[PDB]
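Novice: What follows is a single structure, and I will ask about it in a moment.
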Amino acid sequence: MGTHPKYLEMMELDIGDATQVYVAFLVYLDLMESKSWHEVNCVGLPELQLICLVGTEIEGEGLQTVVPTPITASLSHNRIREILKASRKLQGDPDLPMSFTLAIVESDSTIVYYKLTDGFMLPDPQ
Amino acid sequence: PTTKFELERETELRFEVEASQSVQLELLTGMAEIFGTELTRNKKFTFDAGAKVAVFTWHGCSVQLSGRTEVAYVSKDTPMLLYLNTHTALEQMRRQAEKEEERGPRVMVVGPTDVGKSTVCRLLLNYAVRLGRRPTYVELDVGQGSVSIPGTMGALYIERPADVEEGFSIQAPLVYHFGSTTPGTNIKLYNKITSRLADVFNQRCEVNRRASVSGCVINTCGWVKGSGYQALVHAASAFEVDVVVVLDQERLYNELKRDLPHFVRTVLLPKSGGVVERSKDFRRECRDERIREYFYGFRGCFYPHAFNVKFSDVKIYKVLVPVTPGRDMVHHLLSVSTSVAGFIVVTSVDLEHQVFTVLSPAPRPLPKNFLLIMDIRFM
Amino acid sequence: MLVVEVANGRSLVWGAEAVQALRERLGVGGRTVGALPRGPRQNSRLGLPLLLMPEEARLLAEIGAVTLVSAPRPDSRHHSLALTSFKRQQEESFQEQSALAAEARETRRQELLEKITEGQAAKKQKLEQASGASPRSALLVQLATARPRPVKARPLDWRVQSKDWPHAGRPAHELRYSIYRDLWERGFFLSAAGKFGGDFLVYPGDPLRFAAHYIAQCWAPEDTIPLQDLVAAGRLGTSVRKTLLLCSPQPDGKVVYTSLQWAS
Amino acid sequence: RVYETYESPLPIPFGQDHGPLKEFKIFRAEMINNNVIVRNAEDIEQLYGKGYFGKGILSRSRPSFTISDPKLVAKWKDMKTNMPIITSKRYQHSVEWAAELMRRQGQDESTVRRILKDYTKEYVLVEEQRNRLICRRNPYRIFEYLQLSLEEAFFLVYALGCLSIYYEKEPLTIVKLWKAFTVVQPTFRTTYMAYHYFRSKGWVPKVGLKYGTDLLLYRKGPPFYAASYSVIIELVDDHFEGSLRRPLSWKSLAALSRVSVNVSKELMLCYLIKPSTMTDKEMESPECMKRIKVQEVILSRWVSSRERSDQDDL
Amino acid sequence: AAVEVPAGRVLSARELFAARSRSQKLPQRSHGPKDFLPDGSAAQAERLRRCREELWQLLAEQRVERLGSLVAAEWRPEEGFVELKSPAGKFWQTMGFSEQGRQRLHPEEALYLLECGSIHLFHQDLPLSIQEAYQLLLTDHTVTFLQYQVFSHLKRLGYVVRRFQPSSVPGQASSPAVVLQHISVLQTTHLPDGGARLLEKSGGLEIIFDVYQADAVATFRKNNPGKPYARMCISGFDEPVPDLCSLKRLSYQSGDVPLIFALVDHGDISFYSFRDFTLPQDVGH
RNA sequence: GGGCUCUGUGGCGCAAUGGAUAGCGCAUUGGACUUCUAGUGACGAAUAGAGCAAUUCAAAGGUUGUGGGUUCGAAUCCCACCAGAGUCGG
Ligand SMILES: [Mg+2]
Ligand SMILES: [Mg+2]
Ligand SMILES: [Mg+2]
Ligand SMILES: [Mg+2]
Ligand SMILES: [Mg+2]
Ligand SMILES: [Mg+2]
C-alpha cells in the first residue's frame, strides 16, 4: 500500500511520526473505500504536530475534519481545545461550531469514531 | 465324477467348487494357464470349497475336472487379449526404462468390489516374472488382500509365478498394521501407511536396479467413492503412478483422468464375465481362512505354538492409545511391531497371574515387545 | 435566610419548608437519605434529612442564600426548666387526647347504633327461641425529626480549613465547585452520577419530570485523559441516551465545555 | 531453544529441524512501520481459518472485501459472468490514481492520457440508456492483505513457531522481536502475558476497543459464538509494588460494569504477579513467564433487593 | 457572634390522630414518563406543580406511635451503648445483647429502631429527636454515617446485620493432529493463598458487618448463629479501589464467606463483590 | 428435665386497630418503552437478552398458629395448648 499516492502526500507534510502516518493512512482507507466518501484530502498541522484529513461525506455538503490518534496517545482538554480552534480555522467557516472527529485506531486496525464538538449538543434528537 | 473339456484357441473353462467339496484339474493336452500361471501337463491341481477358477488357453487344450462343481462352462467372451495388450505395453515401458537407466512402470489397479482387481494384478505380475522381470506387488486392500492377513497393508517382491493352488510365495513381505477390514475406520492412518509403503518401495528401487526397472503393481480397496476416491488419488500421488488401470467403471475412469496429472496413463478395461459377486459372509469366511492359513500354513502344514505372555513383558497399543490387558482382548489379533514382524491371537486372559495365552506361528519368546491390537478377531 | 447544620463536613436539612424553598427558588435538589414515617420497610421512597453536597452548601452560602452553622451541643446550663416544661407538655398532651377519643367513640356509637341494636335484638330473639326450646398504650406520642427547641449555634466560616469544614482548600473541591457554579448559573439542575461514570447529571429542568441530557466530568485543564475512559464513557452515554459533557475551568475564570458523541 | 516441543524450530529460520513427519508450512510476515501484515492468499485464509487470528484491513471481521459493489449486483444478477462489476466513479479514481505516477515517472503531458486512453481498450469489468460493460485492465494494484496484532504475532512466533517476521528482507529472532515490540508498545509484556494465558486455555482473545476494556474472550470465535468475558489487565509484585498503567477509580468500574452487563458480558480483572526478587534484565527475556503468576477476579454487581431469598425457581 | 436556630413543629392533639389513621400507599414518583425538552405551555407546568405538591406533603410527615408499643431506652455515652428499660419485642431475636442481667443495644441498632418507631430513646431524662440522635450516636468513636446508611439500607429489606467481631473468624491451532497442546507456563494463584502474612499491614479497609439472608430471620439462633451469608466492607465512592494486597488480606480474614463492598455516593448505595475465578479450560471442541 | 420474658398476618421482611375496609415493599406474571444491545442481508427484517433520576405502569397472591371465652361485632382483649428465641438456675 506504500505506493498509494495519498500515502506519499501524507509523508510529504514532513511531520515525522511513522506510526501516526500509518494510522492516518488506515483511516483514509477506511473512509474512502469502505464507507465510500468523496474528496478526502490530507492536510497537516505543524502548529500542533498532527496529521489530519479533510473530507466530504456526501458531495454537496460541508467539509469534515477527522484527526486520527492511536490507542496509546492521550489528550489533555487543552489539546482538545487547540485542535478545535485549529480545525475551525482550517476548514474556514466560523458560523458552524468548532468540531472534529476522533478516529481511534488499535493495532489490528479497528477504528472507533467519536465526534467532539464545542458546547452543548442534545444527544439523539436535537 | 470326471468331465473332460476341449478348449478351442482363446477360450476359457470357468468353474466354481461346491461348498465342502474339492475339485481336481488336470491339463491333458495343449497349453493352458490360470491367471497367467502356466499349467504343467499331467499334473493334478486341487481346488478347495468356494474356489473360483478360470483356465484360459491361447492355442487350444484338453482339460479334465474330477469332483463336484457348482458350475462349469466354456466361454469365448473373455478380456484376456486386452489384459495381454496391457501387459505388452508395460513390458515396452520396462525395456525403455532398462535402456535409459530409468525406473520401470508403477501400475495402479482400481475399480469397485467384484471386478477382478486382484486377479488382474496376479496376471500382470505372472506375465512380468515369466519375462524375467521382478515387480513389487503392493497390496492396499485391507479387507481382502493376499500379501498378509486382513487389517494390513503391504508389499511383496515377486520372483516367480504364483503357484496355481497357493498363489504367490510369501517370502519376507513388508507389512504394516492398519488394524481394520475397511479404510473408513481411519483414513489418515490408511493414507499415512500408503505413503510409507511408497517411500520404502523407492528406497528399495535405489539399491535394487532389477526391482526399479521392473516397477510395481498396486492392488487397491473396492471403495471408489467419497474418502475412498480421495485415497486412490493419494495412492496415485504417493507412488507417482505412471499407469492407472480402471476396471468396469466409466465414472471412476473419467474422474481419475480429470483429477490425475496428464502424464498418468488412465486405461479403462472390462471385467471378465467370469467375475463372481461375493456375499458379505463369503468375504468373512475368506478373511477367517486367510488368518487360519497364516497360523496353520497352506492345508495345515504348520504347527502353531500356544504359550503365556506376561502383561509386564509387552506394551499394547491401539492406533497411540495404550491398551491395558483385559478379558476383552480375547480372540483379538495383535501385530508384533519391529513394519510388523508377525501376528499373534490372544486365546485366553488370566488376570490373577497377569498373563495372556497366545497362539503364535513361532515359539516363545515373542521376537519384540511392542504389540498393536486389531479390531479383527479370530476364533 | 435558611440555616444548614454542618457536622464533620456533612450538610443536612431537617425541615420541609427549607427543602421547598431551596428547590423552588434556588434550583438545588439534594438527596433524601432518611426513612419514611409511612414506609419504614422499603428503599423505594425516602424522607428527611436532605443531604447537600459540599459544593451545593458552599454555593448557597456564597450567594447569601443560607447561613451555615455548626451542630450545637446541649447547653447544660438550661436543663431543669427544660424538664419542667417537658413534663407539663407531656401531661397536657396526654390529658387532652382523652377527649378526642371519647368524642370519636360517641360519633361512631351514634353512627352505627342501629346495626348494634339490630344484632342485640336479634340475639335477644335467639335467646327467646333457646329458652322456649330448652389509658396507656392508647396515648399517642410523637417522635420528632427536627429538634423541638431553639438553640444558639455559632456561625461557621467556610472559607478556611477546620474540623467541621475540612473541604476548604482541597483541589478536587475547588474544581468541582467551579464547574458546579458555572453550570448552575446557566440555569441547569444538577445531581450526582456515580452509576453513570461521571460527576454530575445535568437536567434541562426539575428532575422530577425531566430527564438528564448530559453527563458532566470535571477535569483539570492539564490532566491527561486516558482514551479508554472516553470510549467507555461514550458507550455508556449512548446506552442511556445522554451526551458526555467535559468541563474544565480556565485561568481567566471562564469554563470551557466539550461534547463527545458517537459517529459512523 | 525453549520455544516449541514437537517439531521445535530454531530462532533463526534457516536449517533443518529433524522433522520426518507430517510437513506443515510456516507463514511469513513483514513489519512495516511498526505493524505486521501478511499477503499470501492461503496464509491469510488459514491464519483466519485456523485459530481465528488477525483481522483484514478493509472488511470488518473476516478478510472478505471485494472491489464489487453490493448495489450493482442486483441490476444484472442473471448473466454468467465473474466478480468485478464496478461503477465508473471509482474507475475514474482508478484512472488517475495511476496516471499521476505516470506523470511522476518523468514523462510529460504529451502521452499521459494517451497511455490510458489506449489502456482502456489482472483485469476488471468496468460497466457504463444502456449500461454496457467493457473489460478493463487493472491500472493500479488493489491487492488485499491480512494484518496481525503484535501480541498475536509474537504468540505465533514464540509459543507456536510457525510464523516468521521479516524486516528489510531479513527475518528476526525472538528476543529482538520482544525488545522491538516493547519499544513501539511500552505495554507489550503485560498484555502479551494476559493474551498467552487466556489463549492457552482454548479461549479466543480479541481487542476490546469498542467497550473500553483490554481483551474480549470468545468461546470458539466471533462467527461461532459471542464474547463471554471482558478483561482488564495490570502488573503488580509479589509484595505488590508497581504503578498500574491505567489508574482505576471506581467511576471507571461502575461505567465498565454497566456497559458490560448491557452487552451481556462478564467484567474480569486479571492481575499479573511477579516476584520481588525479579530484575529489570531477566524480565527482558520471554523465559520470565515461568516466574510470574496470574490471578483473575470477577467484578460483579450485587443487587440488594434480589438476593434475599434462596431458590424461588418453582 | 451566635446564630439562632429555630426548629421543630409540635403536632397538636388533633394532628396525631390524623397521623395515626394514615394510609400506606406510596405516591407515584413521576406521574407518567419523563419529558425531553423544557419548552411547553401548560402541560409541563401543571405536571411539575403536581409532582412537587405531592412531594412537599410527603416530607412534612411525622412519626406518631402508641405509648405502649414503645420500649423505653436510655443512652449511656460513657459505656457506649443504649440500655433498655423494658422487655424487648420481636426485634430481640436478631438485635441486641444481654450482659450483667440487662438488655442492651449498640448505637446504630438503637438509631435504626428509633427511625422505625420501635424504641423511645432518652438522654438526661429528655427524649432524643431524630436530629439529636443522628448528632449524638453518629460520631466516629461509635459508628460513622456511611456505615449507618449501609446498615439501615440492608436492615430495611429484612436482612440480619450483625457487628463483625474480629473473633468471628475446524478450530485447529497448527497442522499436526495432536491433542491438548498444553503450552501453559504461567501458573494461576488464588486469592487467600498467601494472605496469612499479608495481614502485617493492618490498615485501611476492614470488614464491618455480618449479613444473613431474609430467609434465616425466622429461625435465627442469636447464641449459635452459624456461618453468615456475606461479610461487608464500607467505603465512599471517592475513596480508592482496594489494591490486590488489601483484597487478599480481607479475603483471608473473611475466610469462606463471600465479601461485598458498599459504596456510598452522596447518599446512593451500590454493592459490588470481587470473587476469585478460575475456569477449567475447555473441552475437546 | 424446671422458673421467667418475648414471638407467630400473602413465597419472604412487615403494617393495621376504642374492637367496625385484612394492605406496603421485595420476588412473580403482564404491558408501554420518546429504550439499548447481539448474530453473515446495499427499500424501518422474523427471534431472544439488558435496563441503576432510560426508565415507567398494572394485576395476582391469605390455615391472621389451634381451640375456647367476653363482645352486636375480634388480626386486636383474656385463658389453655403447640412451635421458636433469650435469660436464670440445677
Ligand atoms: Mg398476627
Ligand atoms: Mg402463612
Ligand atoms: Mg412472614
Ligand atoms: Mg428503574
Ligand atoms: Mg374484621
Ligand atoms: Mg383467637
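Shown for chain B, in order and in Swiss-Prot numbering: 11-329, 352-370, 382-422.
Recorded method for this deposit: electron microscopy, 2.9 Å.
Just so it is clear, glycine is given a Cβ too, placed from its N, Cα and C backbone atoms.
What Swiss-Prot shows for this protein is this:
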{"type": "BINDING", "residues": "B:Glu22, B:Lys62, B:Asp124, B:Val125, B:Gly126, B:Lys127, B:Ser128, B:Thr129", "note": "ATP binding site"}
{"type": "MUTAGEN", "residues": "B:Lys127 to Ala", "note": "Abrogates RNA kinase activity and tRNA splicing activity"}
{"type": "MUTAGEN", "residues": "B:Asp151 to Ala", "note": "Abrogates complementation of tRNA splicing activity in yeast"}
Novice: Taking every protein chain in this structure into account, which of the binding-site residues B:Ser128, B:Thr129 has the most other Cβ atoms within 10 Å of its Cβ?
Specialist: B:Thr129
Novice: How many Å separate the Cα atoms of B:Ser128 (ATP binding site) and B:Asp151 (mutagenesis position)?
Specialist: 9
Novice: So if I draw a 10 Å sphere around the Cβ of B:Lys62 (ATP binding site), how many other Cβ atoms end up inside it?
Specialist: 16
Novice: Output, ordered by sequence, the same-chain residues six or more apart from B:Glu22 (ATP binding site) with a CB under 8 Å from its CB, or 'none'.
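Specialist: Sequence-distant Cβ neighbours: B:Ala64, B:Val65, B:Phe66, B:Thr67, B:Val84, B:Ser85, B:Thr88, B:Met90, B:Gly284.
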Novice: Which state, by DSSP, holds B:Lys62 (ATP binding site): helix, strand or coil?
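Specialist: For B:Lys62 (ATP binding site) - judged by DSSP and reduced to three states - the answer is strand.
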Novice: Max Cα distance spanning B:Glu22, B:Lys62, B:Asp124, B:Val125, B:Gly126, B:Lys127, B:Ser128, B:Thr129 (ATP binders), Å?
Specialist: 19
Novice: Rounded to the nearest angstrom, how far is the Cα of B:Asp151 (mutagenesis position) from the Cα of B:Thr129 (ATP binding site)?
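Specialist: With distance taken Cα to Cα, B:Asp151 (mutagenesis position) is 13 Å from B:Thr129 (ATP binding site).
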Novice: In the deposited model, 11 residues lying between B:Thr370 and B:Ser382 are absent; what is the Cα-Cα distance separating these two residues, in Å, to the nearest whole number?
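Specialist: Roughly 6 Å, rounded to a whole number, separates the two Cα atoms.
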Novice: Specify the count of other C-beta atoms within 10 Å of the C-beta of B:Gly126 (ATP binding site).
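Specialist: A 10 Å sphere around the Cβ of B:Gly126 (ATP binding site) contains 24 other Cβ atoms.
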Novice: For the C-alpha pair, I'd like the distance in angstrom between B:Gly126 (ATP binding site) and B:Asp151 (mutagenesis position), rounded off.
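Specialist: Per the Cα atoms, B:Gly126 (ATP binding site) and B:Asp151 (mutagenesis position) stand 13 Å apart.
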Novice: Rank the recorded positions B:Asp124, B:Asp151 by how many other Cβ atoms lie within 10 Å of each Cβ and give me the one with the fewest.
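Specialist: Candidates: the recorded positions B:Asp124, B:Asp151. Fewest Cβ atoms within 10 Å: B:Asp124.
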Novice: May I ask which residues of the same chain, at least 6 positions away in sequence, place their Cβ under 8 angstroms from the Cβ of B:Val125 (ATP binding site)?
Specialist: B:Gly232, B:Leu257, B:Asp258, B:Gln259, B:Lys281, B:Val285
Novice: Just checking: Cα distance in Å between B:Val329 and B:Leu352, the two residues bordering 22 missing ones?
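Specialist: With 22 residues missing, B:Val329 and B:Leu352 have Cα atoms 5 Å apart.
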Novice: With every protein chain in view, what's the tally of Cβ atoms within 10 Å of the Cβ of B:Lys127 (mutagenesis position), excluding that atom itself?
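Specialist: A count of 26.
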Novice: From the Cα of B:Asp151 (mutagenesis position) across to the Cα of B:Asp124 (ATP binding site), what is the distance in angstrom?
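Specialist: The Cα atom of B:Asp124 (ATP binding site) is 13 Å away from the Cα atom of B:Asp151 (mutagenesis position).
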Novice: Can you tell me how far the Cα of B:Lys62 (ATP binding site) sits from the Cα of B:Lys127 (mutagenesis position), in Å?
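Specialist: Cα of B:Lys62 (ATP binding site) to Cα of B:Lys127 (mutagenesis position) measures 14 Å after rounding.
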Novice: Taking the Cα atoms as reference points, how far is B:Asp151 (mutagenesis position) from B:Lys127 (mutagenesis position) in Å?
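Specialist: Just about 10 Å between their Cα atoms.
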Novice: Return one of helix, strand or coil for B:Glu22 (ATP binding site), based on DSSP.
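Specialist: DSSP call for B:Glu22 (ATP binding site): strand.
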